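J.: Following this message is one structure expressed as structure tokens.
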Amino acid sequence: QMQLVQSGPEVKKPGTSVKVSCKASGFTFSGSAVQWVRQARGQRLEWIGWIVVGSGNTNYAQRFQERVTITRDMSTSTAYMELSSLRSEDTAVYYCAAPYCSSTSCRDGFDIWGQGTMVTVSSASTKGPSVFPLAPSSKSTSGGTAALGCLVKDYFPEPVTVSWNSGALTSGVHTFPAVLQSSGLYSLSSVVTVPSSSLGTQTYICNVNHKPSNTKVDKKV
Amino acid sequence: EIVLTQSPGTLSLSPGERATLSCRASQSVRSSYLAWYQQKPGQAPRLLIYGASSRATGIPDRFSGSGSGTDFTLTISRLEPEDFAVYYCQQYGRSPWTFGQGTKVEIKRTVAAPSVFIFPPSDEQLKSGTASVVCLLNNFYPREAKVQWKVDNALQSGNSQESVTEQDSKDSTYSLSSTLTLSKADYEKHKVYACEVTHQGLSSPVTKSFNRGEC
Amino acid sequence: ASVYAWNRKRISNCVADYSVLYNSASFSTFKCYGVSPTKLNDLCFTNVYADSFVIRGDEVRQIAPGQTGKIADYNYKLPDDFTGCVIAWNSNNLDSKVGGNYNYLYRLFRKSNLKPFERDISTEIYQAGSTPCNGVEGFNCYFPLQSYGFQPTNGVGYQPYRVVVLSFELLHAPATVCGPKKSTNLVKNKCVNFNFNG
């Protein structure tokens, strides 16, 4: 089946180097070509370069004209992209794309796309999460609909999975996007909107799970 | 070497009406060498039209590209309520291959309902020596939403980030999770705390406030 | 020449001293299909064509009738009923020098497979897509010739080798291209069992 299997996520450091690989399977990889693109979390796409699998001829963008080397392996049908003198301001997701090209003739567009690998670069090592309550202000907010929540602050790295009442409370939940602090640790908030008559009656507990630190924290709100 | 402007920036069609996104080139291009992709939140973009006129495999019949010599447009015959996402142009001139600015089509049919809420700093956090205040404007509409922060009846300068959600399916509305944090002693300095919002359907800010020692 | 322009010199009009050349103390590979390599002196042919080129040592195994790969498909295909010999010996002393040697080329792309003994020297831009290349190099418009990275300090795998393929062809001809005939000194005045010239 037309598909690319791509590498896994990594955490890298300033001044280091990284190499990303994505295998090809389900088509005649011997005649196609591969290009590499990178994208920050919600920005305009950025083009890196491309390489002909057969000849090995390459091409690089002017920004990355010097500090990138794209290689390939004809034997195992795998392409590598290498970044040199990496910095913290290149944290993005990297995609490799190639057209479906099978031994006769082949398409004028990059049909096949990998799932993308996220490369994270921060000086913070491994912070671990810390949950906090969001006092439902019974003075004002305990009227009709009322909202409480949990504060997941200063954790590294992503992601943290937050659920309420061991997965029972699903309607009205708002998991907010993680925010990067100037300290190098990530942070997001999880709130929930509930009737004020049941804000005190039902107990609301959030299950914050941070797999890198294997931290499981429940907090009374 | 090739510049691909993409306008209009955003579009708001209820599902089914007939739509066009547009990108433009400032140099020479071979008309079959511009392609369109859409990217759902969290996924790699998929190929939609290559050659600016030929649909790829599996794409609905409902779309067709236009593709002039250097003037390019993708006709949408209708929004089937999935199709609300971003789209990108990409060129294959002998020059370096670039990408467009990316255009996003939003869904409407969403009652603007902004409920301003507050959450005071906790006790163990104040113990921790830093400060965090949470202001949540939930279930509101449209994307336009600005919140400033009232302290001491004057405007304070920086020191606040933003975080917004993408359109939830049912209510179609938005929520912004804006955290205003502070230092230690200056947290024990000012008395009056607030967060206030300027909105299209909410003319008057709530400007919700509270006191030190009272909550 | 480069393998995409394999050179055919019609060796003939001469005494075919094969089992003379045999022991040149240099040949790595000497495979003779259909004829005994040490009796080739006695089995002689009408015309011998010496097709010469230079390939890298990993690719020699493809040079055999009915074989498949890259060389035998897009550069030079041996006939499936081939009757002749194949000769190849390492030549890295000569065809590589510091800085590499980029004067050797080999075809990399082709629409259709070479019919056996076909020579093709076109320089057209290969078109792997679905649109006219209109004489324009770029995506889906590839140049078909890739050089060789010949360096004297590689392994034997990429290390250049010279190859000569003698294609023994036979028709209804007097077949003058034949090995030397040995002779024995004249012994007179004894009942001997002679065989003079004919």
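The residue numbers of chain C are those assigned by Swiss-Prot, with the residues present covering 348-545 sequentially.
This deposition comes from electron microscopy, 3.9 Å.
Using the three backbone atoms N, Cα and C, a Cβ is placed for every residue, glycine included.
When I checked Swiss-Prot for this same protein, it listed these features:
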type	residues	note
VARIANT	C:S373 to P	In strain: Omicron/BA.1, Omicron/BA.2, Omicron/BA.2.12.1, Omicron/BA.2.75, Omicron/BA.4, Omicron/BA.5, Omicron/BQ.1.1, Omicron/XBB.1.5, Omicron/EG.5.1
VARIANT	C:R408 to S	In strain: Omicron/BA.2, Omicron/BA.2.12.1, Omicron/BA.2.75, Omicron/BA.4, Omicron/BA.5, Omicron/BQ.1.1, Omicron/XBB.1.5, Omicron/EG.5.1
VARIANT	C:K417 to T	In strain: Gamma/P.1
VARIANT	C:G446 to S	In strain: Omicron/BA.1, Omicron/BA.2.75, Omicron/XBB.1.5, Omicron/EG.5.1
VARIANT	C:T478 to K	In strain: Delta/B.1.617.2, Omicron/BA.1, Omicron/BA.2, Omicron/BA.2.12.1, Omicron/BA.2.75, Omicron/BA.4, Omicron/BA.5, Omicron/BQ.1.1, Omicron/XBB.1.5, Omicron/EG.5.1
MUTAGEN	C:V483 to A	Increased resistance to neutralizing antibodies
MUTAGEN	C:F490 to L	Increased resistance to neutralizing antibodies and human covalescent sera neutralization
MUTAGEN	C:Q493 to Y	Reduced host ACE2-binding affinity in vitro
VARIANT	C:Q493 to R	In strain: Omicron/BA.1, Omicron/BA.2, Omicron/BA.2.12.1
VARIANT	C:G496 to S	In strain: Omicron/BA.1
J.: Among all the protein chains here, how many other CB atoms are within 10 A of the CB of C:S373 (variant position)?
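T.: There are 9 of them.
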J.: For a quick check of understanding: among the recorded positions C:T478, C:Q493, which residue's Cβ has the most other Cβ atoms within 10 Å?
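T.: Result of the Cβ crowding comparison: C:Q493.
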J.: I need the nearest neighbour of C:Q493 (mutagenesis position) among the recorded positions C:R408, C:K417, C:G446, C:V483, using C-alpha distances.
T.: C:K417
J.: Filter the recorded positions C:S373, C:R408, C:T478, C:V483, C:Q493, C:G496 down to the ones with a Cβ under 8 Å from chain A's Cβ atoms, keeping sequence order.
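T.: Listed recorded positions passing the 8 Å Cβ cut to A: C:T478, C:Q493.
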J.: Given the variant positions C:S373, C:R408, C:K417, C:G446, C:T478, C:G496, tell me which ones have a C-alpha lying within 10 Å of the C-alpha of C:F490 (mutagenesis position).
T.: none
J.: Listing the recorded positions C:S373, C:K417, C:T478, C:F490, C:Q493, which lie under 8 Å (Cβ to Cβ) from chain B?
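T.: Filtering C:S373, C:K417, C:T478, C:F490, C:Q493 for a Cβ under 8 Å from chain B leaves C:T478.
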J.: Rounded to the nearest Å, what's the C-alpha distance separating C:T478 (variant position) and C:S373 (variant position)? Just drop the number here, would you?
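T.: Here the two Cα atoms are 50 Å apart.
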J.: Among all the protein chains here, how many other CB atoms are within 10 A of the CB of C:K417 (variant position)?
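T.: A 10 Å sphere around the Cβ of C:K417 (variant position) contains 13 other Cβ atoms.
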J.: How many Å separate the Cα atoms of C:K417 (variant position) and C:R408 (variant position)?
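T.: For C:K417 (variant position) versus C:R408 (variant position), the Cα atoms are 11 Å apart.
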J.: On a C-alpha basis, identify the one among C:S373, C:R408, C:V483, C:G496 that is nearest to C:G446 (variant position); the candidates are the recorded positions.
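T.: If we rank C:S373, C:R408, C:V483, C:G496 by Cα distance to C:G446 (variant position), first place goes to C:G496.
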J.: How big is the gap, in Å, between the Cα of C:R408 (variant position) and that of C:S373 (variant position), rounded to a whole number?
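T.: Cα to Cα, C:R408 (variant position) and C:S373 (variant position) are separated by 18 Å.
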J.: Take the C-alpha atoms of C:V483 (mutagenesis position) and C:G496 (variant position) and report the distance between them in angstrom, rounded.
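T.: For C:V483 (mutagenesis position) versus C:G496 (variant position), the Cα atoms are 27 Å apart.
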J.: For C:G496 (variant position), which residues of its chain lie six or more apart in sequence with Cβ-Cβ distance below 8 Å?
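T.: Correct list: C:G447, C:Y449, C:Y505.
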J.: I'd like the Cβ neighbour count for C:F490 (mutagenesis position), meaning other Cβ atoms within 10 Å of its Cβ, all protein chains included.
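T.: A 10 Å sphere around the Cβ of C:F490 (mutagenesis position) contains 15 other Cβ atoms.
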